[PDB]
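Only one structure is covered here, and it is reproduced in the block below.
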2 protein chains.
Amino acid sequence: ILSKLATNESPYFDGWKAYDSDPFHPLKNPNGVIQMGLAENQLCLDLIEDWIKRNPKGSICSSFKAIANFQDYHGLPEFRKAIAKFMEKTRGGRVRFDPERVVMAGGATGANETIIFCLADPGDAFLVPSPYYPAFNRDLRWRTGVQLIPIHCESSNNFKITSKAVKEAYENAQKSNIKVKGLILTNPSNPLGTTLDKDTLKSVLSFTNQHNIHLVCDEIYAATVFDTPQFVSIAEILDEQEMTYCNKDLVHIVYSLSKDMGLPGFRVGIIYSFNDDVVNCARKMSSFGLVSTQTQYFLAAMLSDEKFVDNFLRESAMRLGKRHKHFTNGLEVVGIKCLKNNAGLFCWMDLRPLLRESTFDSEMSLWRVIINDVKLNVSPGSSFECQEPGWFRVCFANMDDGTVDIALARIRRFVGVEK
Amino acid sequence: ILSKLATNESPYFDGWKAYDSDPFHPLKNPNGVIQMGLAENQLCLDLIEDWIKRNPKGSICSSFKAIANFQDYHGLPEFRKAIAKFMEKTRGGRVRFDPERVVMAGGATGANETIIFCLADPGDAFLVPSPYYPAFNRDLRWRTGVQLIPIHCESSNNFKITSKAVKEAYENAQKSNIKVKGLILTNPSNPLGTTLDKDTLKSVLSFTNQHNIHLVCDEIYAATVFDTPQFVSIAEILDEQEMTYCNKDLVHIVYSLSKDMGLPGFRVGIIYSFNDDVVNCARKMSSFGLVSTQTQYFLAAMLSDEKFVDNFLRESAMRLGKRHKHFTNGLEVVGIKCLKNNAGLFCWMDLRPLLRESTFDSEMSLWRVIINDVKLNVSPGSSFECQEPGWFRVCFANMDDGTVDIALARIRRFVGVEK
Ligand SMILES: *Cc1c(COP(=O)(O)O)cnc(C)c1O
Ligand SMILES: *Cc1c(COP(=O)(O)O)cnc(C)c1O
Ligand SMILES: NCCOCC[C@H](N)C(=O)O
Ligand SMILES: NCCOCC[C@H](N)C(=O)O
């Protein structure tokens, strides 16, 4: 006699399974499936590996007893500070983050779930532009009892958020007598890999503020921007003249080191709320997903080395851009267009012309050819609740140059032999 | 407009505050408050510190990329295995643990909360003997909407669980039309520091099984036993002849390394369920509180060193016992009796004769003298929902010999100057 949650728990996992089954390897499995579905950042690990060698004092008492026995939920004082500065830094030191507000959580997964707990009761709702990070359906609803309402986005205006589409989704929900507690954005965007425009942000923070609902911003890809415009954080939107009168009790940021540092395995999630009560409730809830002191120690060390941090953010961006363009260009050879983007660890590719029809059935049909016959594991627009068929997210930050070129040839091959 | 949880959130923290304010230190603050309220294990850290030095390969790629990028929620294969054996070992290898069942969680705090999510819906109930680990009131209810029903325990039969008291609490709840989904024990016991008797366990697993409700066992102090009888794990109760027919879907274990290894800061919580569905649901929920891969690596290394593990469990028990007896004896000099115990990092001291009356008001009165005038931070029975005044939990595993002797003198002093 389990609980509802237990007693109530795989079609979009076909790609992921096809790979695990026949995993590509240059020598061992050369005709294997190339992983292009997971958003990992590895074009920089050599930068982190390096740092670790020349600095044999950023771990295991380089004070072992202290970090091992330390169990306060504000975490190590120096850990907070290094996280707050790493954040100011990512937004070009154009804003200040008070580390006394920095709260921990089980990576961004626990961050997003915890914040929802703080802003909505079972049954309440949250608005969210589509396409969006699929795990949201779990992270934001499963144990929170909170439901998600989609704000529709299409290819015409390149998938931008419009006051029309927002009030559309918003008002619509009201008819059904649904209580909307807030709106959650992802900026830079996932799966679009696009940094939201400054005015666009303003419009949304306006709508949000004009209806006293929250604006949760998951800026986890903040340090993956590799091309203009420059990333405008919500923290910056608030320090602006015309936005001075917005209620900071409605604004919150959700961060993590899993994507712009390539450390998803360290489970470093952060919640930076402009609301003191939320900061409180959020911290008390962090004792369910506190970052390991052992890991807090190591990061306080590495993130305190300005020289390293400045080099990384710069060096890393240079590679991501290099990689991205190299991939985009290859695709435009065989005539494949992508959604122009300047961030993320992937690109929003358009295969609408390869669809036999403009139906999801076709999208799923084509996708099967890619995971089985072209042997590349990629994600289909439907996985992200994209409301228009034909789009695929393709990740390019988890492999080396040679592999990126094999995939390109494979795509070049498949396309040629199709017209 | 926050959520109910946020918009709804300190008298028992007087002791904790008195210490932070005037913290004892041999030279700096010699007349300071001695910390005897926190259940930390440090009589062994030298054993762990040591191991780390002679083994400079149990951390940060001694394979950094791999552990850093690793994000599967079954965790590192070798991490599970070393945790499963460390567990078999703690129960005298008298039982076997299949590491394929080992699920992670945010320390025991996230373990206990996650399991409740899996076994009870908002409004359901759980039975729990009193006194109990105070954080339960948060860990088990706060975000689960599940309520706790106390099974009364008194000093007569030395605070044992009786079928009478259990069916008492159980049936009583039914009248009030409350749905009871299970019963959660702590063995060894907190704050009693007593390992439950073999037959006693059987009786409870019987009542539980005879009413198809769950039996969650938080055996977090399993490796702190320092005196007979020997710790009987619930895993062992199940491998017994007369218990062969009990439903394993109702039995679950909750573990952590925070108390018997002194690593509360590494947030290593485990859930070992004999129920395959719970194991599933529990794992999917672990992605909210996964142990850091960086920490999984280090533990897979140290816990794989049998020689070390055998020495530790043995060495550690020897010190805990040494310390405990030395403390108990001192107390019996001035005539202070404690509840006989063979585990934990504290002792259940009886100050009933010092109470001016048999009321909690008196208990709180006396407690004030101890935290302010005798300057020792200790926990009062009421903090643990003890239903009878006069008992105090006093922790003795977080300081050295000299400090343990100062406290004893302080208590000797206070007692003398009181009769
Ligand atoms: C990858 C991702 C996450 C996961 O963050 P973790 O730290 O790994 O938990 C959350 N949100 C978005 C939008 C992501 O892309
Ligand atoms: C100390 C304690 C906990 C906390 O375990 P953590 O790993 O620190 O989260 C849970 N339950 C009991 C009974 C405890 O004594
Ligand atoms: N979508 C389920 C959660 O897994 C985390 C996301 C992962 N980084 C990915 O991009 O698939
Ligand atoms: N009681 C609140 C949770 O803190 C954890 C428990 C701690 N180890 C203690 O013994 O006080």
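For chain A, we keep the numbers from Swiss-Prot: what you see runs 11-19, 25-77, 82-438, in order.
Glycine is treated like the rest: Cβ placed from N, Cα and C.
Some features that Swiss-Prot has for this protein:
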BINDING   A:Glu55, A:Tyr92  substrate binding site
MUTAGEN   A:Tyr92 to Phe  Loss of function; when expressed alone in E.coli. Partially complemented; when coexpressed with another ACS2 protein mutated on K-278
MUTAGEN   A:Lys278 to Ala  Loss of function; when expressed alone in E.coli. Partially complemented; when coexpressed with another ACS2 protein mutated on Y-72
MUTAGEN   A:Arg286 to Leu  Loss of function; due to a strong reduction in both substrate and pyridoxal phosphate binding
>> Spatially, and counting Cα to Cα, which of the recorded positions is closest to A:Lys278 (mutagenesis position)? Options: A:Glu55, A:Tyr92, A:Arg286.
In response: A:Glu55
> Near the Cβ of A:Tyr92 (mutagenesis position), how many other Cβ atoms are there if near means within 10 Å?
Replying inline: 13
> What is the separation, in Å, between the Cα atoms of A:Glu55 (substrate binding site) and A:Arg286 (mutagenesis position)?
Replying inline: 14
>> By the count of other Cβ atoms within 10 Å, pick out the sparsest of the mutagenesis positions A:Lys278, A:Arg286.
In response: A:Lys278
>> I'm trying to understand the geometry here, so how far is the Cα atom of A:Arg286 (mutagenesis position) from the Cα atom of A:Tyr92 (mutagenesis position), in Å to the nearest whole number?
In response: 15
> Between A:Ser77 and A:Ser82 there are 4 residues with no coordinates; how far apart are their CA atoms in Å?
Replying inline: 7
>> So the entry has no coordinates for 5 residues flanked by A:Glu19 and A:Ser25. How far apart are their C-alpha atoms in Å?
In response: 11
> Among all the protein chains here, how many other CB atoms are within 10 A of the CB of A:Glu55 (substrate binding site)?
Replying inline: 19
